[PDB]
Protein chains: 2
Amino acid sequence: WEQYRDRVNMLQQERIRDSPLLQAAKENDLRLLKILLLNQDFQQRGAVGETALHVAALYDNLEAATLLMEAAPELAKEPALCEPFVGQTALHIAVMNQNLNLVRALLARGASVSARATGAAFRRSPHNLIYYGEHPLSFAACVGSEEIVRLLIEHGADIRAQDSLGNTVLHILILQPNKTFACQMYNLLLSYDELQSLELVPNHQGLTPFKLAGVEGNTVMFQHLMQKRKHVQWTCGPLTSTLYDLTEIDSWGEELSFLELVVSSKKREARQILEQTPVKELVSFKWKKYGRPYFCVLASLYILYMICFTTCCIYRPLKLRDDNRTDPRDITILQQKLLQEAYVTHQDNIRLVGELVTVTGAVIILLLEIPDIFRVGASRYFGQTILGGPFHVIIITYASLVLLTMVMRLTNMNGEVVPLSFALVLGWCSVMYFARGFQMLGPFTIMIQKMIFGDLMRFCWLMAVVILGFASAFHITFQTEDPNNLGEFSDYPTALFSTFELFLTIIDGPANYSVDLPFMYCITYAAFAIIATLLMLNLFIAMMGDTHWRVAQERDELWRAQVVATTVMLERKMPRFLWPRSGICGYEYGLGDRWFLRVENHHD
Amino acid sequence: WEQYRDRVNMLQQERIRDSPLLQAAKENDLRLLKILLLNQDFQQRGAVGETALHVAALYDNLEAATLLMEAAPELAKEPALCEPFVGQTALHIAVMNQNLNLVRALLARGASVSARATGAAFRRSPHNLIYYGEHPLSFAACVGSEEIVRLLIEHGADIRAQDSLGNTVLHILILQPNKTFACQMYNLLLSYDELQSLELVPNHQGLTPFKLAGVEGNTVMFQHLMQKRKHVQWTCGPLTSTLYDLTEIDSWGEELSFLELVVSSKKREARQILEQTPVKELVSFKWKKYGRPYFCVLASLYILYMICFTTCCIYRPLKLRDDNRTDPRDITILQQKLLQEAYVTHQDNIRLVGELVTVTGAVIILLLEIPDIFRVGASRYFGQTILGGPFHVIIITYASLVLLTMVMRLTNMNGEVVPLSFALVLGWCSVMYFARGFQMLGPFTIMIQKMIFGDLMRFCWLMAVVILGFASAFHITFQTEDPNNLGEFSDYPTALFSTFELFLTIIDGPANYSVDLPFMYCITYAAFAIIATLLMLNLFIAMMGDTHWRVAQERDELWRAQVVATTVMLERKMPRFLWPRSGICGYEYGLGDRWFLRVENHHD
Ligand SMILES: CCCCCCCC(=O)OC[C@H](COP(=O)(O)O[C@@H]1[C@H](O)[C@H](O)[C@@H](OP(=O)(O)O)[C@H](OP(=O)(O)O)[C@H]1O)OC(=O)CCCCCCC
Ligand SMILES: CCCCCCCC(=O)OC[C@H](COP(=O)(O)O[C@@H]1[C@H](O)[C@H](O)[C@@H](OP(=O)(O)O)[C@H](OP(=O)(O)O)[C@H]1O)OC(=O)CCCCCCC
Ligand SMILES: CC(C)[C@@H](C)/C=C/[C@@H](C)[C@H]1CC[C@H]2C3=CC=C4C[C@@H](O)CC[C@]4(C)[C@H]3CC[C@]12C
Ligand SMILES: CC(C)[C@@H](C)/C=C/[C@@H](C)[C@H]1CC[C@H]2C3=CC=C4C[C@@H](O)CC[C@]4(C)[C@H]3CC[C@]12C
Ligand SMILES: CC(C)[C@@H](C)/C=C/[C@@H](C)[C@H]1CC[C@H]2C3=CC=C4C[C@@H](O)CC[C@]4(C)[C@H]3CC[C@]12C
Ligand SMILES: CC(C)[C@@H](C)/C=C/[C@@H](C)[C@H]1CC[C@H]2C3=CC=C4C[C@@H](O)CC[C@]4(C)[C@H]3CC[C@]12C
């Protein structure tokens, strides 16, 4: 909340400028500070509970801080006592200002090296511009001063300490945007670290520093981590045979693997870690050997199942209508057969076998799609475009509509045409889910997805506004006319549908040249042809062209992300005997229990 | 196979780390090596059959290699004895690591300079990252160390030696990606070469180094080869008159010429050699003087032949139907005349003359197109887009359909409309083959080809999926309705055709405003108008626009490649008296039997 933080900062500045000691410490006024510290409070606090030493350390005044530490040195151990800054000692502010002399003086005076800055300003939030952690070692690692890190570690800072989110100092080091010096600081902290190692300590969410580097899109820290796990077997000429380790990449026998955390991430940059050196090799092996033929087999089985469903839909049992067509505008000549009237002939028995196959396929689809929602969460399963969220919504709706059609068929309920048409359209449009397995058809589904949940939802309000206005105009111009001669605008729903058809130029303009149409229709339809047909439609065509160009710029990255997501899904759902553990065995060749991957690269 | 090569490498590293001698040679451990070589095997081998000297040479340990060569020097002549590395001595690994001292020590010890590295890793394959050949001189030329080349040649390496593919050292030099230093290495090896020259030695495929440089897209080596064949007549001011040699470019009196090998190549870069200095001049002379008027004459003759075929198709003999139209939905009022009933009047005799002209043209087309398939191969004749593969398929199908129509006409078989329509469409669409002879119409055929075998085959699966789903929905919504009022969806093939028409907006939406259509048709057609008409169609429009832009970026190169392919085809197929040998005579002007080409260029 910005209006509370501004009030806190203004009250802090008012309390600094009101007290003479805080004002003398702020401006580095040595004379007034010496006068006030010669004789008379040393423990007066501002609006945020900060002492005079915090004010002296905030404005980088070393001499005023030494003068304030000459008398009553316990201010080195006094933390702030207010909500936006809880526990912020002078050491944190001295480290953040990167003043080595003030940090050395505070550690000589005996400041707490394990004091936690548990305020609201130090938490990880979009309100806070920086997440530097809570312990002063985290601040010293994130700022980028190695001397302060060595001085804090030699004075007894704990490298294994965790903040309120559970993040260790490596986790807060990974999250920094300055990823160049952060690798050197990571190497320094790993050198100073000698139970389990600091690399295997997870946070409260459950992520290791390797997995957190994978999630947050930190490619440089990912390369720095993987350069400590490779093993160059031989470098012969331009050929180099590296042996990468898949212990923290494959994550075999785990609830959530590394690649599933990488792909199902809100950060955009994480897909770049699907283009790194061991990960791309690993997913290419797992896709070309196992993922692609199993995905093609599943696609062929689903296509045959949809063909059986379509064949059961076309041969739906219909009989002659018993009631006579009294209304001249009624064209219903057939109605649905009853349950006793149907399933008599042998062709109806073949249809019954096909319908049993269809309903068992729908039950299998529901049993395969429902527990993943409870496992991974409803917001992430239906939300991610790469994972196939809309396809999961479509296939769950299709299975529910097939079950609803079964219920309506067993209970002799008329009106199966509506769920059968819904199920046919959704089930056939869910065949395009299996187009992600091919590079020639992969990004096209993403193009249609970004044109439907993108430009279509951003232009349908303007389209519906124009449709409503011109449909109302076309209805009231033809309210006083004979509906037989021009019945395109006779009822307001039919006027809305006719104008929606005329927007996309899929029907002709209504014209009857043997009768006198009203002139207001002519002027209003000229306006509709200019504004809606010509101008606003071809704006949407250009928006779709820009969306197609935007996806086609990054088609390979998006198809690779779809490949990794499909490979992770097929490794998780299919049984283990169809998916052996990828990589070299390792134990057979005299090495440990780790599973390795050999990459031969052509350098120089 | 990667899973075998990884197993071989891991077994090799395990056998290195198991034996103490191989481990001492790997780590350059002098103490353990001296202890093991003082007293006790010197001939122990690893998983790939490599000796200890191969391990010492693989890790660039010169001192350990000299210690291993001090005792039992026969390890300098010991090759590996396993399948992925056959015959790989220590000299090949010493040359690949570019260690001149180790190569000199191995040649002093008496290593085999003609040992062949006939393993699977040294062959030319997409599995292997490098193709450096088999003989150590090929390795020394490909790595780029002139001192090793001179040391191997002075010790007795054969420059004329060929590997399993028949490639000499020049062939393996051309295939390298580092084409800058490869020209200098080529010049050094030609200087050291003093029967026929090394430039005229072909491989097992039949290609000279000039032809292999032409095929593989190596433009820099092509310039380096052509700078040894030019002859500057006079340089006056800014004008330079060079006299290029067409002995290895024109290839007169040969089964496969140089330009036919350049154009009909799987490599993309070979078309750049159609833009070089003598080749572009030569094909421009051969096209502007001979190829263009002969191609225009053939185009005019084929257009007149297709006009005669169309005129015979329009005047096809038809008589009144003998059977009465019993079915009210039947509109057949004419049927085909019999063979005895036809060919009676004088106009039928004119039609008979035209049909004889048509069938002789089809026989001529078959006799001109069939033996080229057996000559150049079915995979290359119908495969290359530049050569006109689809046009050859179309014209062979057209000739076969004309012959089938002749067979059905002679045997009084009804149903000539189907092969006549097939032959008319294919024969008229084969007129666009003759559009490659004009720069204003050249790349347009390539645009249509890349939009048909490209984006159309990559989008027709999604299009057919949407067509099948919405056709099934529109059929089952109108299964219970009267087919007289709205017969666009009455049968499932007719529903498929009507939805395919509604996809491309070539017919209107089915609407009958005098009767009550079902509302599910209205919602499903609104969905079809949004998803299929508006979104997915204009995605294909944008894909075709991107394909058109991609071809229009490189229109001149593609048209030049079409010109060279057409010129080669017309030089091969037409008789020799219409195609004199291009270039200056040479023998008349006191020079040799070579045929030259004069190029005047404006330098500076
Ligand atoms: C029947 C289907 C139901 C699907 C329901 C669930 C649908 C579902 O799974 O995604 C919903 C969508 C997700 O976002 P969306 O599809 O727009 O795409 C993501 C993101 O929102 C941006 O739009 C994308 O970048 P840009 O802005 O294009 O540059 C970004 O690309 P990248 O940077 O990550 O690479 C994407 O990650 O959010 C909505 O807008 C709701 C519209 C709902 C409209 C329909 C409501 C029924
Ligand atoms: C009736 C006609 C029959 C023709 C049969 C034979 C047709 C025939 O001769 O070419 C077939 C085609 C060749 O490849 P295609 O036409 O796509 O074009 C080549 C290549 O495959 C790439 O597509 C092109 O680059 P890009 O990817 O565009 O960037 C490349 O350009 P360049 O880099 O070389 O400059 C081209 O050399 O391969 C198929 O995909 C089969 C589709 C068959 C579909 C239809 C099957 C009946
Ligand atoms: C049955 C009729 C009445 C209406 C409701 C039908 C709507 C269908 C055609 C629409 C609704 C949402 C659309 C839709 C949702 C999301 C996606 C995921 C995207 O990555 C590819 C396109 C795809 C798969 C499309 C396909 C067509 C769908 C499924
Ligand atoms: C992009 C915009 C323009 C799209 C979303 C607008 C949708 C509206 C205008 C369309 C979509 C489906 C149409 C529709 C659905 C079904 C029926 C029932 C039918 O008996 C009368 C027409 C009627 C009532 C029309 C009214 C207009 C609707 C609701
Ligand atoms: C007769 C009807 C029923 C159907 C089969 C006809 C198909 C024709 C129109 C289609 C089939 C394949 C198409 C086709 C094949 C390939 C090429 C080569 C390309 O470089 C230019 C376009 C061109 C020449 C086009 C022309 C139109 C063709 C020949
Ligand atoms: C790009 C996609 C959408 C293209 C290739 C799809 C093709 C399908 C949908 C089209 C192409 C030709 C069409 C076609 C050919 C001929 C006939 C015979 C006629 O008596 C009934 C319609 C029927 C049976 C239709 C069915 C639908 C077909 C097969």
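Chain B residue numbers are taken from Swiss-Prot; in order, the displayed residues are 29-68, 71-224, 229-638.
The way this entry was determined, per its header, is electron microscopy, 3.5 Å.
Each residue, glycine too, has its Cβ placed from N, Cα and C.
Under the heading Ca(2+) binding site, Swiss-Prot lists B:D542, citing experimental evidence as support. Secondary structure at B:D542 (mutagenesis position), taken from DSSP and collapsed to helix, strand or coil, is coil.
In Swiss-Prot, the entry for mutagenesis B:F425 to A states: Decreased inhibition by the synthetic drug econazole. The structure shown retains the original residue. In the three-state DSSP reading, B:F425 (mutagenesis position) counts as helix. Counted within 10 Å of its Cβ, the other Cβ atoms near B:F425 (mutagenesis position) come to 21, all protein chains included.
Swiss-Prot gives this note for the published mutagenesis B:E535 to A: Minor effects on Ca(2+) permeation. For B:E535 (mutagenesis position), the number of other Cβ atoms no farther than 10 Å from its own Cβ, over all displayed protein chains, is 13. Annotation note: B:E535 (mutagenesis position) sits in a helical segment as assigned by DSSP.
In this chain, no residue six or more apart from B:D542 (mutagenesis position) has a CB-CB distance below 8 Å. The mutagenesis experiment B:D542 to A is recorded by Swiss-Prot, whose note states: Abolishes Ca(2+) permeation and Ca(2+)-dependent current decay; no effect on monovalent cations permeation.
Under mutagenesis, Swiss-Prot gives B:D542 to E, N or M with this note: Attenuates Ca(2+) permeation and Ca(2+)-dependent current decay.
Experimental mutagenesis at this site is recorded by Swiss-Prot as B:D542 to K, annotated: Abolishes channel activity.
Under the heading of mutagenesis, Swiss-Prot lists B:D550 to A and annotates it as follows: Minor effects on Ca(2+) permeation. Secondary structure at B:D550 (mutagenesis position), taken from DSSP and collapsed to helix, strand or coil, is coil.
Note: the Cα of B:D550 (mutagenesis position) and the Cα of B:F425 (mutagenesis position) are spaced 51 Å from each other. Here the Cα atom of B:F425 (mutagenesis position) is found 28 Å from that of B:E535 (mutagenesis position). Contact annotation for chain A: of the listed mutagenesis positions (B:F425, B:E535, B:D542, B:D550), B:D542, B:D550 place their CB atoms under 8 A from a CB atom of that chain. When other Cβ atoms within 10 Å of the Cβ of B:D550 (mutagenesis position) are tallied across all protein chains shown, the result is 15.
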